[PDB]
Number of protein chains: 2
Amino acid sequence: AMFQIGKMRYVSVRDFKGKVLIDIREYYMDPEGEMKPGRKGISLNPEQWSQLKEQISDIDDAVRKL
Amino acid sequence: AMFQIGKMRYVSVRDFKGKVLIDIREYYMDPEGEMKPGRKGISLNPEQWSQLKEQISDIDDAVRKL
DNA sequence: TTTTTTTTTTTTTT
């Protein structure tokens, strides 16, 4: 499943080799004319994603103040 | 501002060259004994961060179904 | 070999 968050950026959810990854990732268009994941991104495991969600309120507080 | 989401992973919030960035990134310990940002990570702008949050429910549903 | 916004490019450590 892919969830667009910008022009060339997605959160993607996939099973990779038995484990669920939540990937926040910029994509590019390659010379053969296909969409590929780029170097800018990180694949989170479910516990890291859970910790991120738990800190959204604090993250938002910091964003708001800048 | 730093928000830990794993042993060596953080969300950070900062103003860089006049732009607020929400960076999700893996860090490492370098040979001099200092923490440094690593190559696995992505800096979101606030609009991307807002779209990510908007889709957490859908992302979470994908995780349950994969 | 190691950041940082809408070419040379994936994939999990509290």
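Just so you know, the numbers here start at 1 and follow the chain as drawn.
The deposited model was determined using X-ray crystallography, 2.0 Å.
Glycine is no exception: its Cβ is also placed from the backbone N, Cα and C atoms.
Summarising the environment of B:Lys7 (mutagenesis position), the number of other Cβ atoms within 10 Å of its Cβ, over all protein chains shown, is 8. In the three-state DSSP classification, B:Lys7 (mutagenesis position) falls within coil. As a published mutagenesis entry, B:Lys7 to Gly (Swiss-Prot position 68) appears in Swiss-Prot alongside the note: Reduced ssDNA binding.
Long-range neighbours of B:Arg14 (mutagenesis position) (same chain, six or more residues apart, CB within less than 8 Å of its CB): B:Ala1, B:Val20, B:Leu21, B:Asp23. For the recorded site, B:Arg14 (mutagenesis position), the DSSP three-state label reads strand. The mutagenesis experiment B:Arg14 to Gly (Swiss-Prot position 75) is recorded by Swiss-Prot, whose note states: Reduced ssDNA binding.
Around B:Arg25 (mutagenesis position), the same-chain residues at least 6 positions away in sequence with a Cβ under 8 Å from its Cβ are B:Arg9, B:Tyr10, B:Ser12, B:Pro37, B:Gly38, B:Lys40, B:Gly41, B:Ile42, B:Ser43. Where Swiss-Prot documents B:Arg25 to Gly (Swiss-Prot position 86) as a mutagenesis experiment, the accompanying text is: Loss of ssDNA binding.
There are 17 other Cβ atoms within 10 Å of the Cβ belonging to B:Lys40 (mutagenesis position). Under its mutagenesis annotations, Swiss-Prot gives B:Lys40 to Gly (Swiss-Prot position 101) the following note: Loss of ssDNA binding.
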Cross-chain proximity of mutagenesis positions to A (CB under 8 Å), evaluated over B:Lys7, B:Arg25, B:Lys40: B:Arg25, B:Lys40
